[PDB]
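Chemist: Would you mind keeping the following structure in view while I ask a few things?
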Amino acid sequence: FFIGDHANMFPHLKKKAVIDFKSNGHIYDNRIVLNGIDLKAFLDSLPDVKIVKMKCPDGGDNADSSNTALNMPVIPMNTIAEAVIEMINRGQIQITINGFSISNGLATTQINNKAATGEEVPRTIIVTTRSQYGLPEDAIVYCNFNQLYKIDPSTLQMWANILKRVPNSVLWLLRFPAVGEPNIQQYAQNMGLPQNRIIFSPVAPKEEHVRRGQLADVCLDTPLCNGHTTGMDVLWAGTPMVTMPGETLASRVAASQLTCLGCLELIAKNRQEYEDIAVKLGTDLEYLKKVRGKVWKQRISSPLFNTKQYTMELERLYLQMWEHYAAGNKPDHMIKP
Amino acid sequence: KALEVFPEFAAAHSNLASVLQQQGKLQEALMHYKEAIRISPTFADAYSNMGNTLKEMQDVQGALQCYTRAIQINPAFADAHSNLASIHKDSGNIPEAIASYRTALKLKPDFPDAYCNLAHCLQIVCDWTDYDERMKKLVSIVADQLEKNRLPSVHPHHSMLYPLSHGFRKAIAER
Amino acid sequence: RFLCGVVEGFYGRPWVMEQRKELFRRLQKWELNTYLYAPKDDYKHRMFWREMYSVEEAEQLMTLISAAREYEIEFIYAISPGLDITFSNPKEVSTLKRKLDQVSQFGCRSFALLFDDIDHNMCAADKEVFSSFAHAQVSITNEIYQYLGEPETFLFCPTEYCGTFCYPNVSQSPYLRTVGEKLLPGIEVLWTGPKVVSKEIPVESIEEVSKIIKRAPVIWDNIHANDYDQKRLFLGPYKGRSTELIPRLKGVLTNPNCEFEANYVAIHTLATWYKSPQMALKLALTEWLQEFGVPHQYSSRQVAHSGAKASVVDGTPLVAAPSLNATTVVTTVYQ
Ligand SMILES: O=c1ccn([C@@H]2O[C@H](COP(=O)(O)OP(=O)(O)O)[C@@H](O)[C@H]2O)c(=O)[nH]1
């Protein structure tokens, strides 16, 4: 019953690209990335292009075609590449290269406040970097973006288990509200984590609030009350999430989007195997590739974000209510329309 | 009848304004509270109630300063602390709202709705001190308000973020 | 001289010289003519206006009057007597006057006596010798006014200053009538709009309050002020008047918020556009960038979410009837 809305007002996220990372050739996608509606138009302007197909489990089938949204355009580094890198280091807002406007995400509001909140589309090519939010460029970053109140001691013990059992990792928090972050900090070290294991970032406008989700690896989810909008935001960026449905409707919510994602492996039946799934993702260092590639691939083909089918189905349900009631038939459990 | 008989009766104005607030119409209720205050300067209860209305139609933190007036006229009046803390938490200034809730509760040891609101605010700032006992006491008091069967302390939205029976939350929603 | 400035009437210990110094620089270099001190964090001297200043805080007052000197912005001291004062004890009047002399030869030349947020339970003897709070208050007010040689600038904070407290309406306020009558224009009354959230829509209300107070009122500009709300900010350009309000006002006194430079840019938009709103929005955009103080990419806290609503309490009082209390006796009533 939960509609995908980000397919329309944020179409620029449909594509993905990275410049050649400082890591020698290896693809750590979510440290410094490229996005934007005109990013495809920037492919010609690349003095040296690099394309590798996103090799999801097809076996040479179904993927040897173009599938531009389903590959990696990575640009081997240039002098202009270091220019935009130290852009994001030092922080000039935006410039133009060969008629293509390159803008750092962290300040895109100054391009257009109207486009900052998401009312207007961020209108040029947008580059983002992990370091601009202080993030370890070569670590494993679990993330979570909901309001801080939907976290309890038991869930904190859960993620502390996952974090200890995967030492080379950091957990993305939000000072949202700002004041509660030290309050949860004391709980974090009181059961034995230093003040480096969790990195908490400030509140942002939506467009950045969801763009920054790309830089993370895997999203951790709150079983006490899942993120209704926030989780779907994380989906639309392409970053997966793993949850344990509880019993309340909200506890069930996170699993709904994942069922529409068509992949049950991110849905947990009990606390311990939830630990197991989270750590299997964070430790496989290959399974992230499958999961993220497939989510990016079929997220658009997922029946969630495309509002056509949902609109027609809801209209048909309206038909069902009127063709039930108007015949005098009493209200009932209206099932399998 | 009381007013026309006794055109300076304060408590009668207070009650009439209370029922008019119950009647939803406020301008006359606000006016009655105003005249009651004029005829009796120290009627901090009328401040509390008139602030209740004055934010009830729409917030004017003039209601907040009215609550402060009622506070300073007699600090023993815990309800004014509760109301001003509620206004603060509406504004989002959670910490001192928590402080005022905590005050008001310690002034009167058992005050259900204020305590559950404070619990919500604490859980907002994630203070898990006294966690399990907070849960169990709030379950106790909401159960108590449920078999005595009028208005539940916990707001329905906060309700399911607590371990309460589906029957309990169903009853709260019904109420 | 049209009064326009900032009040340190909100929270805050008297801070570093640098923060207040930047404040005064932005006052003087951007035509802010008015600055006040009466912080709610007046340590204990808000109620103990009776308390003498130690030479230490007196020397910090030297620092303050100094800063108001090299930066030339008229500092005004202002304290609230109506909490622990009695209007029939001229000894205590002498106490107020000695305090004023101390801080006056300390350089201060202007004063406001804050009659807001005061006790409402005055001595019965005072009640018959002085009719209402207004009469005794304004009597001692004119007394101070004459005592200071009729200071040219002498502000004033009344007990009733808002739509809520102008019982029951402005037109029917005996208190405000007496304030207008017994006052001389040498004292400048403060008043914060027909609503405490002074969204100053009514010019006619300004006229009514003006005539019933017999002067152009001074707007204690608290719309930003955390004296009642800090997060209540003008997202758009500053407002709260029209052009025609310019003669009908004598001063605008604002209390800033944690978005310090946001308050600065709002008040300087007011100062310029004083001597049309969207250019202030243009200046808002302009001086937001020139600010670069607390940008937060426009997105500080109070971001939209799925918030619930608070719940509040009230009860109903009962009444009693007093019985007879007579106590008389005679001796020989028969024949
Ligand atoms: O830094 C932040 C934090 C939250 N949000 C938005 O706030 C909402 C999440 O809060 P809420 O609890 O109201 O929604 P829910 O989490 O229940 O889905 C979503 O719309 C988010 O896009 C945002 O844009 N930026």
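So for chain A, numbering is Swiss-Prot's, and the shown residues are 703-1039, in order.
Even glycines carry a Cβ here, placed using N, Cα and C.
Straight out of Swiss-Prot:
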BINDING   A:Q849, A:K852, A:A906, A:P907, A:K908, A:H911, A:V912, A:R913, A:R914, A:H930, A:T931, A:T932, A:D935  UDP binding site
MUTAGEN   A:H911 to A  Reduces enzyme activity by over 90%
Chemist: I need the nearest neighbour of A:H911 (mutagenesis position) among the binding-site residues A:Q849, A:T931, A:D935, using C-alpha distances.
Modeler: A:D935
Chemist: Chain C sits near which of the binding-site residues A:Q849, A:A906, A:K908, A:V912, A:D935, counting only a Cβ gap under 8 Å?
Modeler: A:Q849, A:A906
Chemist: Suppose we screen the binding-site residues A:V912, A:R914, A:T931 by Cβ distance to ligand 1 with a cut-off under 6 Å; which survive, in sequence order?
Modeler: A:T931
Chemist: What count of other C-beta atoms do you get within 10 angstroms of the C-beta of A:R914 (UDP binding site), across all chains shown?
Modeler: 22
Chemist: Neighbour count first, Cβ atoms within 10 Å, every protein chain included; then name which of A:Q849, A:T931 tops the list of binding-site residues.
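Modeler: Compared across A:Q849, A:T931, the most Cβ atoms within 10 Å surround A:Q849.
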Chemist: Far apart in sequence but close in space: which same-chain residues, 6 or more away, have a Cβ under 8 Å from A:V912 (UDP binding site)?
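Modeler: The list for A:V912 (UDP binding site) reads A:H708, A:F712, A:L715, A:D935, A:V936, A:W938, A:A939, given in order along the sequence.
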Chemist: Just report the maximum Cα pair distance in Å for the recorded UDP binders A:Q849, A:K852, A:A906, A:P907, A:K908, A:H911, A:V912, A:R913, A:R914, A:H930, A:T931, A:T932, A:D935, no decimals.
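Modeler: Site span for UDP, by Cα atoms: 22 Å.
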Chemist: According to DSSP, collapsed to three classes, what secondary structure does A:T931 (UDP binding site) have?
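Modeler: For A:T931 (UDP binding site) - judged by DSSP and reduced to three states - the answer is helix.
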